[PDB]
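K.L.:
One structure is given below, represented as structure tokens, and several questions about it will come after.
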Amino acid sequence: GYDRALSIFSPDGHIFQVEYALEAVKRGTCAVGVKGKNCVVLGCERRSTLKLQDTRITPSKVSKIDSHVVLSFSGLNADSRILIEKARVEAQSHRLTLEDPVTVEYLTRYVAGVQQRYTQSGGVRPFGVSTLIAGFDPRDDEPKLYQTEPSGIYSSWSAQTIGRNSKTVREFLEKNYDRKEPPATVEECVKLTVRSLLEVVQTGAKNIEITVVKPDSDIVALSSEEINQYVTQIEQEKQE
Amino acid sequence: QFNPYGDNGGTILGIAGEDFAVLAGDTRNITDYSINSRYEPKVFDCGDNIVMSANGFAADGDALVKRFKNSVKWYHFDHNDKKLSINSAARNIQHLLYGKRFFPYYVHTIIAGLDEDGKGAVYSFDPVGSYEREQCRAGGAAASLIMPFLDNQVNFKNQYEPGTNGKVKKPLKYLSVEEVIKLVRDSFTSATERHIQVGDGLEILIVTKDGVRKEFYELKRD
Amino acid sequence: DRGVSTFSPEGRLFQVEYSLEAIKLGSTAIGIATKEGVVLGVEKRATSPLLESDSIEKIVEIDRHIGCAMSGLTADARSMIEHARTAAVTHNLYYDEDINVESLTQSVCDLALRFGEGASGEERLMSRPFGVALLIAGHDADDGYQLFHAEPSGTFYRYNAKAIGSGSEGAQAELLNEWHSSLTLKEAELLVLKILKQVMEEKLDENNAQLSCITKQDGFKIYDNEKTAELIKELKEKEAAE
Amino acid sequence: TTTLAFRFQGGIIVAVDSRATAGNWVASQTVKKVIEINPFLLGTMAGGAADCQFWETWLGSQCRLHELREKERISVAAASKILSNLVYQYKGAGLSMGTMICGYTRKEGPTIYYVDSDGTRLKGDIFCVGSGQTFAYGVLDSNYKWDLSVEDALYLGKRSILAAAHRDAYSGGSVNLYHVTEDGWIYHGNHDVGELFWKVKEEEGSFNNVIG
Amino acid sequence: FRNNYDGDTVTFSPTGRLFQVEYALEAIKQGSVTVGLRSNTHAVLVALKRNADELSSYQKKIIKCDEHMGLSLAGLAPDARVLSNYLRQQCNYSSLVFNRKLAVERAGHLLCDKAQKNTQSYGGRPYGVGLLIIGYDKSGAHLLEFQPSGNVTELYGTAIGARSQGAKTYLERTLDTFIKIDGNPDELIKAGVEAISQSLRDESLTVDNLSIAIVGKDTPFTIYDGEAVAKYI
Amino acid sequence: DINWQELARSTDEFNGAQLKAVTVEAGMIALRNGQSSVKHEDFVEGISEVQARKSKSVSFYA
């Protein structure tokens, strides 16, 4: 149909290539962000069911853009490699010219700008990745959560999920989290993200990856034994 | 090696009163001690009661005006005939001179007019680029010859009230239009004698809200 | 193709027809101009309570004396917004004069009044056909408060009141007669809320609607969610009496 | 030219002359050497007048665009660096700029970045740029403390120019006093240096090198 | 014949008539009506200012191009714009370089050409908009019609856009009267009002809608509205 | 008031039957109007129903 054109504006008002991007986000891993008062917890699936895989050199889904800016993603791994690279360069650009450390909010916009640009320029596909960019603003200790979409726009939610079986996760996020009050403690906040991920992973120590990002360049990924500890405690409740 | 920039002499004078502004100048056009042209005007109307002379190297000034005329046409077309401001013109002119900064233009430019308040107002440009609002400013090589007179006949700078001997400064007094034209004539007449740039004619275009008046007086040829 | 090289049999251009639909499906935005300020209201179309509503905004300060709300395609609108900001800033640098609203409407529309890939005595920077309208409101000295309806289609139209988006046919019908020039700024705010209340299926509160004004005095001034909320309370009250 | 700036607890005092000489003669005594880049920043015309004017008119645009985009006040750091980059890259264009960008944020506190035509960007507590800098420094340094009172800083700013003005040939004009407060710069009048000389002469018994 | 031949400018029907050209003409028929006429000493254009609704201001379709030039549009709005700015450009070049005002005729030959370039080209737009251009040069008053084809024709009087029938007839009749009338701005301007009433289905006669322009050997290009056109209405 | 020439110039490739369709339409407007008279104006509009396009199709500029 109109899938062969981008320039052609379409009376449907909807260019099919754009629709098809969404199909692509769905297929990918589930990646979730839930934020406290002092933390972003990012719980994400990393598949590891692959036989004869040396896990050490296989890239973790989470990639440090900046020293305090992180990215998780759902959608095609190849296409996603371009966003990570543009975004890294721009990170260091920011410091080189403003001196100021990376404004996260600029960065959210910069990234979306690329998925937008390519919607207008024929002969350049719109990317079929949606991302989570999360960070902490210069001179600030309030957590910051953003999602980008392949529609070439951006938005902030109090907590959000993307990728396979996101429908299932969204019910959890409505009932156990609230915009009004995020779980004040870091600890509360991490335990709920583990329970959400369990709904679609259905038991895995390394299939669940938790990276907690705190203010002031504090990045630490939870220990496999500690992750295992969240699971067992939760699993006792399930039969009660 | 070709001469990079000429000089064509001349003296101009922009004075900001409180209800009129004049832009005066001689008609004498020179290179060395030869008179190139005895009669050749230099004050030009740019419209909307803004007068302009870009005095010094005549060729650089012809260019500058020539482009500005075109800009007046496109300012009105896009802005639904908004009256081209005095300040707007000024910013425009700065930007033409800064255009080549590497080999800067060699013109000492003065635009006079009314500000929007409605007082006479003069803005003056040094060739380097910069511009600022001014009270009274002569231009050219005899700028320095003329200015002390005005700072002792109207500005009353370094004048004090008779008998105080300095306690109480003699305060500014607003002058009629006429009074200023005489003052402009006498300054220029004195300079005909004391400088070879000024002579032939004193052509003054006066800009008011009431329209444009033209004033002419002959100066000697010796 | 059905580009712009193809002239419609109609006497139109196919892309131009295609642009209109995107405005029709767009967000509902209302503007009513007085000679005491212009008041613009929008639905921020809140969809979930986990969505942060405050963060999101469809009324954006473009310049000191001008703001815009957007109706059409969300994608196109990025580019459109960046164009407008730039267009204003260039003139301020260049002549250091406050511009008219009129002057701004034209300049935004300058990129708009060309479509295609072909150019013949001009540059191209476009690669499509854009389909996003704005309400461009402001103040100039000359003609006071002005409201324009900037179109991605034919020449810009000045309006004294305009409503666009999906709530448009009702909203506009109400406006023809409810508009007047004798309204106060206080009368006019409540009248914008009134129309908004009717055409939005879900009940009116300050978490899904936001009000803003351009009055020269306070510049482009975004209403406090407290300031918005009270007037909603006032709205319900007068309707009970009525 | 003499222009100076000092940071203290109360913010920053910026004081400038008004003289501008072309050739050996006084061209003007009304060139205001305060450029209001915007309500938050003061830039000085010191150095090359035209270059400074032109490029801070430019700087106004960059500040404005930033403020629009992120909707918060620009750091003094961000704006001065933006200027610094532009001027290095174009150098060898008859550029001669020398400016102090003066601003008072809580992001950083009172902050002064001296920008230079070479492209140098130097932070300091106290900067003094000018032909007459050299005179100014003597009086300025000895009454300069961070914990100097606000009231005393106002006097200090007038006195520092009075001194330079007197000895330097290329300085006279008038005093413009400005205080860069938290909320932005505030203008504290024009005061003619010519007149101030006599008051001060009488008041302290200073100006005794001077006849009588 | 949708697509195939005659579907793009390059491809010929066997006969060699582009179907698209007729469509570009149709755009003018859909367009705002305007009546133009002249005498030796003046050229007078009358155009109805279209509007969407009451609150939308009656929108000018007569555009001043230059002090001594102006045009009116009937047809596609984006095209008229790219062309109009070009008109302005050329006139400025001549005044600067060669002294002279750009002659009206000689500007038209260029305008023709610009339209033909897009007809040669793969892609692009043949301009789909027709323009009545009036002007005062050293040959005095002129009136041209610019066609979407490109062709420029010196005509005593012509009208384009909606219901042209009533005003064309009217012009044929009064042809001899307005061409003899010279030295009378006011009477030419009257003839022109009377003419546009015939075309209209009496949609409006309001001062508010009719906008009259005049350029000649006497008046510069001046736009007349409200009271000034209430004399003749 | 009918100008046979003006109608004929805008029409291209209308055979005899097509042409009578135009004629009947101009008169049909006039029947509603009540005037026995058919105007030249009725006819120019009346072509465009016999065309593929509906008569006087709405357009964004005018």
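Chain D uses Swiss-Prot numbers throughout; the residues present, in order, are 76-287.
Quick check of the header: electron microscopy, 7.7 Å.
Backbone N, Cα and C define each Cβ position, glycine as well.
The annotation active site, nucleophile is assigned in Swiss-Prot to D:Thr76 on the grounds of experimental evidence. The bortezomib binding site annotation in Swiss-Prot covers D:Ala124. Here the residue is the original one, but Swiss-Prot notes a mutagenesis experiment at this spot, D:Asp126 to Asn: In DOA3-1; decrease in activity.
Map the listed features onto the structure and describe their local environment.
P.N.:
If you take the C-beta of D:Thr76 (active site, nucleophile) and look for same-chain residues 6 or more apart in sequence within under 8 angstroms, you find D:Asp92, D:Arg94, D:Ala95, D:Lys108, D:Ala121, D:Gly122, D:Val204, D:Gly205, D:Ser206, D:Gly207, D:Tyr245, D:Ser246.
Taking Cβ-Cβ distances under 8 Å and a sequence separation of 6 or more, the neighbours of D:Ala124 (bortezomib binding site) in its chain are D:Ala95, D:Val106.
Just so you know, the Cβ of D:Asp126 (mutagenesis position) picks up 25 other Cβ atoms within 10 Å once every protein chain is counted.
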K.L.:
What kind of secondary structure is D:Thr76 (active site, nucleophile) part of, going by DSSP in three states?
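P.N.:
Reduced to three states, the DSSP call for D:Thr76 (active site, nucleophile) is coil.
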K.L.:
Check the DSSP secondary structure of D:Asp126 (mutagenesis position), expressed as helix, strand or coil.
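P.N.:
Where D:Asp126 (mutagenesis position) sits, the three-state DSSP reduction gives helix.
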